[PDB]
Every structure is written in C-alpha cells, then in structure tokens.
Amino acid sequence: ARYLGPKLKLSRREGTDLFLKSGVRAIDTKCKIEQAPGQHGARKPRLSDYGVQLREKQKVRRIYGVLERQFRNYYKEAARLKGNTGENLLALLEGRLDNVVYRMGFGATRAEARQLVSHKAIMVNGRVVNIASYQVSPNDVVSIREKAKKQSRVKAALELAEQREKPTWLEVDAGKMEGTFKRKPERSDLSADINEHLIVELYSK
Amino acid sequence: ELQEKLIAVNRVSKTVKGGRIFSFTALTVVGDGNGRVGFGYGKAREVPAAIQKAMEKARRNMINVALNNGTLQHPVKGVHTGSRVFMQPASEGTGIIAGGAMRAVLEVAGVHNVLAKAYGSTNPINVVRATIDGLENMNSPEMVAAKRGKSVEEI
Amino acid sequence: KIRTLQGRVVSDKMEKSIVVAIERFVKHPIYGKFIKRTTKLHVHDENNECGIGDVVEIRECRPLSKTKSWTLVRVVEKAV
Amino acid sequence: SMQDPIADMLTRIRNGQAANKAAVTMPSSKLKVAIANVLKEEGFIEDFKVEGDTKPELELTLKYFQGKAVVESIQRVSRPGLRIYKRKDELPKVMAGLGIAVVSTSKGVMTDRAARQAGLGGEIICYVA
Amino acid sequence: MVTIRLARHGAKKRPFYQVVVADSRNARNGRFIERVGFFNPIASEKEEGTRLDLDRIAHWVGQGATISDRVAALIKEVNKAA
Amino acid sequence: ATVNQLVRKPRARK
RNA sequence: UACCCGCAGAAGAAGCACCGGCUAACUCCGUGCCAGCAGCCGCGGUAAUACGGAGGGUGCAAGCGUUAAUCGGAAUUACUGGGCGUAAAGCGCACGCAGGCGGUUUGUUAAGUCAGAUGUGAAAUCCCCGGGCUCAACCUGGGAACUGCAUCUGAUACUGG
RNA sequence: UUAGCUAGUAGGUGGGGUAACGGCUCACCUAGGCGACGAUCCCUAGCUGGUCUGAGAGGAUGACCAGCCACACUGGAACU
Ligand SMILES: [Mg+2]
Ligand SMILES: [Mg+2]
Ligand SMILES: [Mg+2]
Ligand SMILES: [Mg+2]
Ligand SMILES: [Mg+2]
Ligand SMILES: [Mg+2]
Ligand SMILES: [Mg+2]
Ligand SMILES: [Mg+2]
Ligand SMILES: [Mg+2]
Ligand SMILES: [Mg+2]
Ligand SMILES: [Mg+2]
Ligand SMILES: [Mg+2]
Ligand SMILES: [Mg+2]
Ligand SMILES: [Mg+2]
Ligand SMILES: [Mg+2]
Ligand SMILES: [Mg+2]
Ligand SMILES: [Mg+2]
Ligand SMILES: [Mg+2]
Ligand SMILES: [Mg+2]
Ligand SMILES: [Mg+2]
Ligand SMILES: [Mg+2]
C-alpha cells in the first residue's frame, strides 16, 4: 500500500519540490528537474484541460503517500463537512499522524517519518498508535517513547528541520523529545501555490 | 494583465475549381478576472495565424458585468440556437463546475462559485454566445434599486 | 364531534338501504391537479325517506351486511 | 377565452413595457386592483386610476429607465388549468430574493418578504422578475 | 407474555445489549414494544455505558411484567451506585 | 404538453 | 484470545492493465487490407506510436482487468424540464354528451388551500453532535428527519357550493 | 388486439351458525348489484420499513436486518 519506485523520479515527472528528501544536497545536483522520465523528457509535452486537474491531484498524493481508495474517502469526508471543501481537505491531509511527526522534525523525510510512526515509536497522549493515518485531534501532546529515544534516526533529524523554518501551530521540544498539536491550520498557513480547487473538480463529475 | 484561453480548433474547407482549399476556425476569450470578458473569432490559413486574429477581435467587443465577490447575483436563464444555458451562483468554496466551453468564460471573469448546466446542442460556439448575453441581461441589486427607489435591506 | 361524512344519493331502489356517493378533491402525487374522486358507499336508510339526488348527512356504524358499514343521520335537502 | 384575466392583465403589461408605450388600459376588477396597488408600492409601476362603474376600466402608467424595461419579465405561475399552493416555509423567491412573488393570503395580497412577518401561505399569482 | 429482556446488538466479538419490553413468542431481536435502556458488557466502567429509567420500569412491573435474572442484576445495582 | 391530458394517460416509458 | 515483554536479521512478504483521439503516457523493429486489433471514430497492400514484439512510461494496487445487470449522463416520454409550417408528429372537417375550464358585484358556507395545536408516522438505515474498539470499517448515545395521515380551533384574499 | 360482468349474485324477513358483526349458511321476498374515476378477463409479482442511482423531482429494485401475510411432497377434510 505504498510506492517503492524512485522518489525524485516523481519530481522529474511533475517539476515541483515535494520535500521527498532532507535538504542537505540540492534538488538540481541529483537529476535534471525539468526532464520527464524516459525517452522524450527534453520534449515539451502538451497540457490539456483534463491534465491540470490530474497533475494537481498527483502532486499532493505523492507527498502524503495516500492511494486512490483512501484519498477518495477523504473527499467523502470533506464534502460532508461544512465550510470550504479545500480548507476541509487540508484539515485531513495535515491532521495525518505521519505529517505531524514530519513537520515537527523527528523524521528527516516523509518516508522516514512514516516508519517512525509504524515501527512503535510515537506516543499519542501516552498511547502508542502504530498506524500513519490517524486523524490528530487538537490540543493533544505527542512524545517519543522511552526505548526509541536512543535511536539515531531521532538524533540526526533534530538538526535538519532546525535549519529550516518551523510551522506556527506546532510546539517542538527536542530535549524532552515531544511535541504539541495546538490548533487547526488554515489555507494561508500552508503552501499557497497548491490549488486545492483543481482536485475537487475532478471528483465533482 | 489579460488572461486568455483557447477554446476549440476546427479545420474547415472551401471547394473551388481545382479542388478543396482548407482553412482554420478558432474561438478565443480573454479577460481581466474582474468582470470583463471579451470574445473574438479568427479565420486564417494557418493555426497560429487563426488564433491571433481571434485575439485581435478580443481587445474590443468586451463588456462589463456586476459580480458579487466572485459569483453571480442570482440564477439567470440563457437561450440561443440550441444552447439552453442555466447558471446559478453557489456558496463559498464550491469551485468551478461546468463544461470545457463555459470554463473559459467563467475563469477570465474571476468567477469562482457557480452551478452550470447546458441543455440541447453541444456546439461550443453556440454555448458561449448565450453565456455572454446571459450576463449582460443579468442585473445588479443597485440598478434594480435605481428602478425601484429605496435604500433599504434589499441593497 | 363524531366522524361524519356528507354526500348525495345516487340509488335508492333497495329496501332499508341507499347508495350514497362521496366526492373528494385530490392533489395528484405527480402533477398536482385537483381531481374529483368518487367514493360509492352503501348507507342504511331506516324507513326509506331518501329519494334521488338528496344531499344527506351520514355517520359511521358497525357492519350491518356484506357491503354496508354506514348509517343515516338526517337529510339536508330532499326532492328539489 | 378570458378565463384567466390575471394572465390577460400580465399580457397587456409585458407588451407595452417592451413596445415603449407610455400608458395602457384594461378592464378592471377587484382582484386586478389588489395586484396593481402592490406593484405601485414595490416600484414597478407609477399610478393606477379607475374609470366607469358599469364598465370598470383600469389604467396603468408605465415606467422606464432610459427607455429601458423596468419590469423585464413576468411569469404567471398558477393558472385555472393547474393551481399552485405553498406553505409558509415553501414560499419561492424570484432571482434569489431580488424579484418578488405575489402571494394572496387571508390577510390580503402581499409579497413573500411581507409574508415572513405574516407567517401565512396560499396561492402564488405571478413572479415579478 | 409481557416481559423485560435483552437484545444482542453490536458486531461479532463486541457484545452489546438493548433493554426492551417484548413478548415471549418473539426472538432476541424480535418484535419489541418500547425501548427502555441499554447495557454495555465491554464498557470501560469509568464513564457512560449503563443508563435506564426507573419511571418506565415501574409503569410495567406494576402491570405485571416478568423480569429476567440478567436484567434484574441491573435493577439490584442501580440503587447501590445511585 | 397539457397537464390535463396526462391525467387520462401518463407519458409512455419505453 | 486481543494486548504486552523478549529475540534474530531487510532478512518472510507486488502485481495487473494501458500508452491514435475520447483518456494519463513515444520511439524502434517485424508484418503487408493477409494475419490481427476494436466500446466508439475506424487502424494495417511497403515509413503502422492503433497489428506482433522490445525499450521506456502512465494509471491503479494485494489486488487489477473483462463480461452481465440497474440508474445517471439522457431535458432521449421533458410535473420540475421537450415538440408537432418543411427534421417523427395538428385527426379531412363539423356537431355534441360525459369530463376539464370559466366574466363581473355582494352576501353566506368554510369544501379546497393556509395558520396553530393534539395524536400518530415501530426499531434499525440515512443526516447533526458525541462516545467506544490502537485507527478506520464497524458498533452506539441523544437530537433532527420521516416533507405522511387523522382530529380540533382559527383566518376569508383566491378556487368550489 | 379484455366492455359488459354477476342468481347466494345485491338487499330484506325469519331460522341456524362462530369467540365477535355479517349470505357466514338455509327457506322466503325484492331485481337489483358492479362498471369507462377500469367492472370483468388474461399475464406477471410476496408487500412494506429500505437499499442503490440522482442537485432535486423522480427512476430501478425488495438479498443480508426488522415488521406482516402466505406456504411446509400434491389435493381435500376434521379432531385436539
Ligand atoms: Mg461575429
Ligand atoms: Mg443531441
Ligand atoms: Mg464471521
Ligand atoms: Mg494525452
Ligand atoms: Mg495489444
Ligand atoms: Mg512497414
Ligand atoms: Mg486494500
Ligand atoms: Mg449493457
Ligand atoms: Mg430524462
Ligand atoms: Mg427534442
Ligand atoms: Mg416530416
Ligand atoms: Mg385540416
Ligand atoms: Mg357570521
Ligand atoms: Mg424507526
Ligand atoms: Mg433511535
Ligand atoms: Mg444510527
Ligand atoms: Mg477516532
Ligand atoms: Mg365565488
Ligand atoms: Mg339473518
Ligand atoms: Mg437468517
Ligand atoms: Mg422476513
């Protein structure tokens, strides 16, 4: 229920930084970022009206690692919830348990942060939840369990996200190896260039 | 500043003594995203020559329409040759749901939240003509208050 | 106070009984047009005072025969 | 023939509004006064007068903007072939609340905006769009 | 006859019981008369999971409704905790 | 077209 | 039994369909209207991204395709919401019962309709806010909904008597 | 491309009958009853709370759950 291909090959197909690696090595020093994977990557492809809804959907799903059966169920919840659909779409994507660990910086990559949730290391209010698709309620506190504090995947990741900027709604504590999910994020607090309205129209037909 | 979009390309022909001579028909729309849409039409021998002449008509033939924060005032009927156009404004955050013909008109005006459905013929050149004329007879709460004459809650 | 119907008499040939037709206006479940629906009931007529076309007032009683379940109260208008 | 005189009333209004006529006349009745007086109080027309007692003749003064139709379109809703009735919460709006819907109830002829404070329902007459 | 018994709802390996009034000729999930309350045997017993109403109970017991021994245990402990 | 026509016979579904 | 402790090492654990357009992704070779392909359009007699194969990619995922069936798209039986001069359609015409409908003014009835209230519309399902099973599916609390029907008190503008 | 159907049939008296009203049954008396708002005949089908589809109105259907009716090799009958 995952994707086992090359990571930056998905970025060679899309042409957008997706935070698939840490950030130590540059994005352009590993692959030609505006070359499609295959025989005619240097040839410019045509982009139709059906494409701009599909290419926007593939951009977001390759970040969170959510397959089509689960992402349609997220659309089943965001349509039922009141208010804006795209704002309720971001509430399900950011409220994922593997994203909260990643945005605090306990995992250097989203692939590493998913394994830290899965292989019994995350406490949620003193309780271990070993699935990465948990919807995180507000005003909760997460922490690292006592046996996983000595692992070097936590020691190596607390400095890379410290170099980058941190989100506003999270409270990262690196000495105690814990965190706090305070409130619900907004549209402007996240990536502004991601247009959530392109994805809803594909599921609106 | 102008936001343009191609709609459809259809190769047509003309029959002469020597045989058949082809040409191209291009339908384009432009806009500013703030309630000003101007559509044009092009006829030329070559496809980039065809779309450019449609863009040259697009600077003029451009109208004004009263938006309400990016959506319509009220649902309004549209009628044409075979394009029964029925539009309706929606709540905030619904997104543009329409065919490929109507999406070119609604994006260049800045319109976000509309219900849309076209009945009858599916010719994209007939759909957009009722779409433009369906907005110019669509009226504003201010201009019907210039008709009625009262500065009360209806404004 | 009690349940009471009103209608007119279309048949009076049989003894101790009359046939009273009831009309009602029905909104159609698909179109909405108000349509006259005829309900033909059999009413016990004591002493056989009802003629043809008499607007009459009837009420509910026990079943007295195979087809009868209604009885008489009084005649509103007779033999006009 | 003249079996729906309200539809005959709406026919004479819609024609003279489009054909730039300054004033129209029609045969009067009690119900036609109870509709035109509402349209006078809602800015759609200007004035109405009665003429004749054995042949009641109603008159309407038209209304324009710069020679443009104030009443753009009007739609007869209920009709003698099919009666339409709604409740106090199923009253339809015209152009999402811009136009008015003439509804006659037991408290006289009023609009759906005026029927909110009245809390009644009844027969829809016309959609004054 | 008029009796007070249980109706096993909930999924497999998750028992849950409805407190209803029914006839002896009906099944466990058969034709009841009215809903009275509920019971959760897999309740955490730190919170909600058992609530009835003694007013509707005394309306039918005074009319002669029989009581099963499992439901009567809830009757014997609704007065101890409340 | 007339509603009163469809009282006698509704629209024939194929 | 769920659950939990402990051990070992990435070790035990990814495939299918498509790639002319619709509809996401392009080249090469073989074949020669033959073989085949195909839901539609229609591809292939000497340069076929459409046949066969290879390379590479795309879409899904422990499932993926195909076939059959229902609705939607279909406003293509059009109440909402279609037409009948020539695209299918106004009987060859007329009388007329039943049926539908009906000018204007007043009074009356309160039938239709509208307002309010009572009783009822089993539970479950769906919807709203919650709770619980590590999560979800699922289970469940209460509310809403069930646009229904019956009765009573009202209003009288419209329809009916 | 089903227009007339029906003599215990429609009603009344009296007797009998069941736990209860009643052509439920019997003798007698009356000739009515039903029906173009679909009687009667033929074919098909368990129904409903619902499910699914659909913006809605509608449309298709009745498996699992629940309610009711019918049935227990075919047909008929009564006892308890
Ligand atoms: Mg032109
Ligand atoms: Mg068509
Ligand atoms: Mg099992
Ligand atoms: Mg493509
Ligand atoms: Mg093949
Ligand atoms: Mg070749
Ligand atoms: Mg799975
Ligand atoms: Mg088929
Ligand atoms: Mg249809
Ligand atoms: Mg047509
Ligand atoms: Mg013809
Ligand atoms: Mg003729
Ligand atoms: Mg009086
Ligand atoms: Mg229920
Ligand atoms: Mg309930
Ligand atoms: Mg529930
Ligand atoms: Mg939860
Ligand atoms: Mg009258
Ligand atoms: Mg007898
Ligand atoms: Mg079973
Ligand atoms: Mg059953």
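Note that chain A carries Swiss-Prot numbering, so the residues on display, from first to last, are 2-206.
Just so it is clear, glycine is given a Cβ too, placed from its N, Cα and C backbone atoms.
Per Swiss-Prot, these features apply:
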type	residues	note
VARIANT	A:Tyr51 to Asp	In rpsD101; suppresses a temperature-sensitive mutant of release factor 1, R137P. Not a ram mutation
DOMAIN	A:96-156	domain 'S4 RNA-binding'
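In the three-state DSSP assignment, the secondary structure recorded for A:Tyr51 (variant position) is coil. Around the Cβ of A:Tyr51 (variant position), a 10 Å sphere holds 10 further Cβ atoms from the protein chains shown. Helix first, then strand, then coil: DSSP counts for the domain 'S4 RNA-binding' (A:96-156) stand at 21 helix, 12 strand, 28 coil.
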